[PDB]
Amino acid sequence: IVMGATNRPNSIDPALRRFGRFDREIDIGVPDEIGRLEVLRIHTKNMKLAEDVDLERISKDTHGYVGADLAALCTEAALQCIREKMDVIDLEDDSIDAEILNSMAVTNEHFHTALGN
Amino acid sequence: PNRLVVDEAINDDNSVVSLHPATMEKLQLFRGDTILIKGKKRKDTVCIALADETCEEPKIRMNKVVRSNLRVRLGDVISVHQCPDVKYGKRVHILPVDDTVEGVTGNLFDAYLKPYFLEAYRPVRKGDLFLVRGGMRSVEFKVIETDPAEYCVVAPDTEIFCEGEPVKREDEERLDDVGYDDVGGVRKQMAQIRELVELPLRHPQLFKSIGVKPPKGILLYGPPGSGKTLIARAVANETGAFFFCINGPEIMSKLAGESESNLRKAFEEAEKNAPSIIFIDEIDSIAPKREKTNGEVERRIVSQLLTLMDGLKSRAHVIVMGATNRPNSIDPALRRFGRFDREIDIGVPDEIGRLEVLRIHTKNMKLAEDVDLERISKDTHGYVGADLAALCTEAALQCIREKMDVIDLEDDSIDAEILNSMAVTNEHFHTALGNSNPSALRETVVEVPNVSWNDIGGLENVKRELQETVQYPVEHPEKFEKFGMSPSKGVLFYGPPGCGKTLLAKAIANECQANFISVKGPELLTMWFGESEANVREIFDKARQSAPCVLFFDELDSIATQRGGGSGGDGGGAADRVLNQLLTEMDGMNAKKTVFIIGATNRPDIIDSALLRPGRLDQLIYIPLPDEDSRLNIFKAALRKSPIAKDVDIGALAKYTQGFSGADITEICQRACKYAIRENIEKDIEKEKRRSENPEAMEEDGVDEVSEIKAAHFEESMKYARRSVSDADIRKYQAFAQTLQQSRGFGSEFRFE
């Protein structure tokens, strides 16, 4: 079985879409609100999310966002949390306290900021 | 407490540094002890710490040699740490400089280093440099290696070896490697890049604990010569990472097959030396936008770059800073997730940015004490950093101009006194600016205009309306969410020409500290005629990234008139490429985004109705001609900079000059100044005539009549006063305002039981 892949069916040469070569076609379209919710839950499962995180709000406010964009949003939120956590952590020190590392965790406002950016 | 500012030291000894006594006590440092000092580029050195009461508590005093060793200059902050582990060197390898040894016979070690280190117990670190005085000459020496392999104190029993090749001075000068301080105008972008890059490379443990994937792809687009290549080197050198630079032209100039080999070797070596940084300078040549795919080599290289970017991994500790002029010029396939996700805009520097760039480029030159760089920065608009460096070079060249007459060209030798007497002057900078040319003038400038409500004359109703529609949703949006209703995402200004609509927009932007973007209809019209309609989406994108923002579409009716609007340009309406794209982008804007858009039109009866539909630009506000107080405000603003004769108070004139637009006010002032100006020059010409009559008559100390702008010349100017707008145009405007108003009936007839 040969699963092709592309962006739009018209971008492919028609000769490939004749019977025998590539007959079935499937549309992996933009995920819906529920789809965005599952994608966010999948990408954020391994991270240290806060107890006040409201992923449903992010899913509702995310329209036109593909899964990769959602992962980028999560990464941006973590980066913003680091932002807030830079002042205490000295950059010139090759070693960083483990307590601060264990204390890091994203917050809903960080997600809001990342979505804004 | 261990960080101190670098300062000049009283002692010139290379291996001795001075610290404030209480500061040493806080660090538990005693006089004569060996201390490890960390400077820039992760370069540290070892010096003998001495107590100096004259040194300020937050300052550390040290000479030029240690400054070079630490790669820091005056004003830089360095860290001092206890180094009680410095062991007496068993063997130290130090070599001289190639140019400093010419004319010296014998063993340079015995002449200079042997007495310099014997019984001095001077700490030495690998790569350290110092100057030793002996035999009437000063010879530079560089430390090659130390027995501990980190640093040691050279004792009398230490065996110092100087058998090796001399060190080249030109190559040694590279040690002044670029840091964050050598760039300017990119403070915010500098922070973004420093974070996104230095954090994972220096402290990946943070991301690992948070379980996130640090970005690999960074794209720095902007104007040519803005300093892109310097930022990456500064970042890499500050993080201590291995930097490998790739230039698009260099890669594309290689023979087929060799470019791919070089690229793969670059990636492979970069991954070997992790943490590493890769700069694909001018990625446009490597991967230009697919407008036409001609040939096979170009496709091969672009696809090779794509697959190489995809194949790289987060654990590899590799970051790829691209570079280009405009993001659209790059092939979209590169901007997909995984390859090049983050994008940064190294835009034109602002006034402060221009100031820092000028101070950076002119620090090494012999500037005069009367140089006013702030004036140059203020007068330099649209100038990129490279243009500023060119301006400085032109100013120096002009100083040379003034200095040519004395210096004979045919003489192979030139006096040293004249050379030491050269120095640029502010007037030279003015001349260079007059001769120079900006490189960036059509690029959308994003900044916070300084116009304030005080500059806005009256218009209390419109002031209130626009503050309502804009100021609140950007100053108090959280409570808008609290109630939650959608805010207005647009507004349209219709009014007479030359009534200060752009001033109003800029003032409202400043009140909210929100960025203002000025886009005129002619520019979009030209770009569409240039078949570059993607510029419109680019404007919308930029306005979005720099939120909060106020996108001001100047002469919105220009496009409609080009198509016709309501006057009947073509047989029908006004919609076209640019207009339709504008509507499409308008309906596609994010409700949560603080991108407010303002449209200005001098002709409301010709604007396409589709643009006025709710959801795109619906709020319509009328801007009347300035009234008595508004006209007074405009008058004083125009004459605010100029002196006026005491006999003339401009409010009296403003009172009776109804029906006259702000442009007419500006021109009345221009003509009044102009007539007073003719008066001044006529007086000067009469003075010159009198002096010609009596050239030898010594000019007495007669108080020169104060050259002011008097009321007679205001009379002469108003004799040529204009009123561009007639009462018929205002009648049309109020007819539109009435067709809009249609408010009556329930003003007071409604009340609940």
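To match Swiss-Prot, the residue numbers of chain B are left as they are there, and the shown ones run 27-779.
Even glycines carry a Cβ here, placed using N, Cα and C.
For reference, Swiss-Prot has these:
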- B:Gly210, B:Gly248, B:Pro249, B:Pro250, B:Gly251, B:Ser252, B:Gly253, B:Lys254, B:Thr255, B:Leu256, B:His387: ADP binding site (BINDING)
- B:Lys254 to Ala: Decreases ATPase activity (MUTAGEN)
- B:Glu308 to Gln: Decreases ATPase activity (MUTAGEN)
- B:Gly521, B:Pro522, B:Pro523, B:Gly524, B:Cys525, B:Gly526, B:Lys527, B:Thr528, B:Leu529: ATP binding site (BINDING)
- B:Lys527 to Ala: Abolishes ATPase activity (MUTAGEN)
- B:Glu581 to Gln: Abolishes ATPase activity (MUTAGEN)
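Taking the C-alpha positions, the distance from B:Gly210 (ADP binding site) to B:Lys254 (mutagenesis position) comes to 11 Å. In this structure, B:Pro523 is the one among the binding-site residues B:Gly253, B:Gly521, B:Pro523 with the smallest number of other Cβ atoms inside 10 Å of its Cβ. Looking at B:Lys254, B:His387, B:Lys527, the recorded positions in this record, the fewest other C-beta atoms within 10 angstroms of the C-beta turn up around B:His387. If you take the C-beta of B:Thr255 (ADP binding site) and look for same-chain residues 6 or more apart in sequence within under 8 angstroms, you find B:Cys271, B:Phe305, B:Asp307, B:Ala349. A gap of 24 Å separates the Cα atoms of B:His387 (ADP binding site) and B:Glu308 (mutagenesis position).
Non-local neighbourhood of B:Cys525 (ATP binding site): B:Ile649, B:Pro650, B:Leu651, B:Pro652, B:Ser687, B:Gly688, each in the same chain, at least six residues away, with C-beta under 8 Å from its C-beta. Other C-beta atoms found within 10 angstroms of the C-beta of B:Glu581 (mutagenesis position) number 21, with every protein chain shown included. Take the CB of B:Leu529 (ATP binding site) and look out to 10 A: across all protein chains shown you find 18 other CB atoms. Counted within 10 Å of its Cβ, the other Cβ atoms near B:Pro249 (ADP binding site) come to 21, all protein chains included. The two recorded residues B:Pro249 (ADP binding site) and B:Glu308 (mutagenesis position) have their Cα atoms spaced 12 Å from each other.
The shortest Cα-Cα distance between B:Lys254 (mutagenesis position) and any of the binding-site residues B:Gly521, B:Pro523, B:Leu529 is the one to B:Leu529. Listed binding-site residues: B:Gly210, B:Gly251. The one with the lowest count of other Cβ atoms within 10 Å of its Cβ is B:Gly251. Less than 8 angstroms from the CB of B:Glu308 (mutagenesis position) sit B:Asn273, B:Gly274, B:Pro275, B:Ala349, B:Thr350, each of them six or more residues away in the same chain. Closest to B:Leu529 (ATP binding site) by Cα-Cα distance, out of the recorded positions B:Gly251, B:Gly253, B:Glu581, is B:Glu581. Proximity note: of the listed recorded positions (B:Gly251, B:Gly253, B:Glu581), none has a CA within 10 Å of the CA of B:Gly521 (ATP binding site). In the three-state DSSP scheme, B:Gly253 (ADP binding site) falls into the coil class.
Using the Cβ center of B:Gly521, B:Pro522, B:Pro523, B:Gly524, B:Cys525, B:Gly526, B:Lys527, B:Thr528, B:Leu529 for ATP, the list of other same-chain residues with Cβ within 8 Å runs, in sequence order, B:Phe519, B:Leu530, B:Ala626, B:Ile649, B:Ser687, B:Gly688. Cα of B:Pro523 (ATP binding site) to Cα of B:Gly251 (ADP binding site): a span of 39 Å.
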